[PDB]
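Below is one structure, written out as structure tokens, with a few remarks after it.
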Amino acid sequence: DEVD
Amino acid sequence: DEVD
Amino acid sequence: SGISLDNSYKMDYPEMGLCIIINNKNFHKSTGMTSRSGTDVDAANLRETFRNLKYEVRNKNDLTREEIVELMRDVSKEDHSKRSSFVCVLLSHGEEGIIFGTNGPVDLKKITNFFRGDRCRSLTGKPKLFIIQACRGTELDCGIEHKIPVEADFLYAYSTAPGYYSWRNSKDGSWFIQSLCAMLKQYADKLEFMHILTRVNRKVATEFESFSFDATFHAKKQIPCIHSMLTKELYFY
Amino acid sequence: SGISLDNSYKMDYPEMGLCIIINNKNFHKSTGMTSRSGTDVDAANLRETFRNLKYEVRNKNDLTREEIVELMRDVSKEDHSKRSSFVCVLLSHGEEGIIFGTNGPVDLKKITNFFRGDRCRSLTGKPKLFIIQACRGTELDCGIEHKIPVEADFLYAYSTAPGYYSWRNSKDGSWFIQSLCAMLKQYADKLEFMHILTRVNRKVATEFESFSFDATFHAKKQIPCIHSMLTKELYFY
């Protein structure tokens, strides 16, 4: 899981 | 007609 | 038991829930805010409209910034267990993200936070509806010919697009509220709330246009804005 | 002729319309923006999904801020007369009100303005849909257990609540896009678009939760946000  |  | 579907909020609790109407008409002189003529018409329409939907309506007039906050806090701490939904209607001056108490402004986010999934657990998983008649700026539309998110299950029905003025008629009440009540009155027993709000968008967009002696404010238009973080369909029946 | 109803957008023009997919994966080093792993999965899903809805899909990868703007300008100047609707999907880094070109940011409002009722008249009165997968800030949700307005007929489908991060999985693609495609695939021939978007809200809200070795970013949740200024119901069939 990564943030934009 | 008036603005809030 | 036969197969079941889970697409709609459960709206068959013993109570529909609270409808809080904050009606700010008269402002402390020092704020320089005009008196909001016509707003009483809005407050009455809403009261009757939400009365018929079987909501427990509480009308509050002319509240300070402090009273708005204390009211919202107190309401968020009531036991909403027997209630299906929550509704809060704000009628006042505003700017983007802000509504006015009689003596100064309150952040919309501060009002809505009281009801977050984690801060009011008797409303967790239930629809929390905020209806805002207030400006969001000063633009004019000239027209053309196991866990859930804490922000889930909020709906904000804005009278106007982001950055824009919102219009209120001193005789007839605001374009948004009057349209909203008309559509609730007419469609609440047959349409899901988003489609009701979509008819409100059209009514406002097509049926209203400003008249002013000042060319800057004349022949302007308005489109309301639906801000939905609902996770289910909401039917008032 | 029998009585007629006018509640839905006319979606039976010769063409459904354009679907523009801006897929920004790789960013100029000087911006300090990470490579957006998984976004190609999103772009492929969307392409196929909107292909099946009969949209004319244009995929664009890795566009500068300048290219995004010139693209939007050029598209807004095409003749959309034979087209029912317009769709623009933005996949990138973002902040509130902003998406990133590969070399710097563009205002969302600048992109959407090209298509205003008064600036692209072959799309006047038709649905203009913007789907945005991008952050809107840095908050984390810890969860809990005769004229029309120029802004009318816009719908912005945001991946996340205002002020919040948005989540993308490097293997599976972003929570929002994958959920959106699944629901379009499953419900596009039976539900109006708002109810489709509402199932997307629920899917995202209930089925996804972040996993991280960093406690700051672990076990976080997300709720997308529907920004609707549509004046009619939209059905893809």
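Since chain C takes its numbers from Swiss-Prot, the residues it shows come out as 29-173, 185-276.
Heads up, the Cβ atoms here are built off N, Cα and C, so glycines get one too.
Annotated features in Swiss-Prot:
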type     : residues    : note
ACT_SITE : C:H121      : active site
ACT_SITE : C:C163      : active site
MUTAGEN  : C:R207 to A : Abolished ADP-riboxanation by C.violaceum CopC
How long, in Å, is the gap between the C-alpha atoms of C:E173 and C:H185 where 11 residues are left unmodelled?
50
Sort out the sequence-distant neighbours of C:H121 (active site) for me: same chain, 6+ apart, CB within less than 8 Å of its CB, listed by position.
C:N52, C:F55, C:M61, C:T62, C:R64, C:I127, C:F128, C:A162, C:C163
Identify, in sequence order, the residues in the chain of C:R207 (mutagenesis position) that are 6 or more apart from it along the sequence and have a CB within less than 8 Å of its CB; answer 'none' if there are none.
C:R64, C:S65, C:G66, C:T67, C:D70, C:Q161, C:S213, C:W214
Secondary-structure category, per DSSP, in which C:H121 (active site) falls:
coil
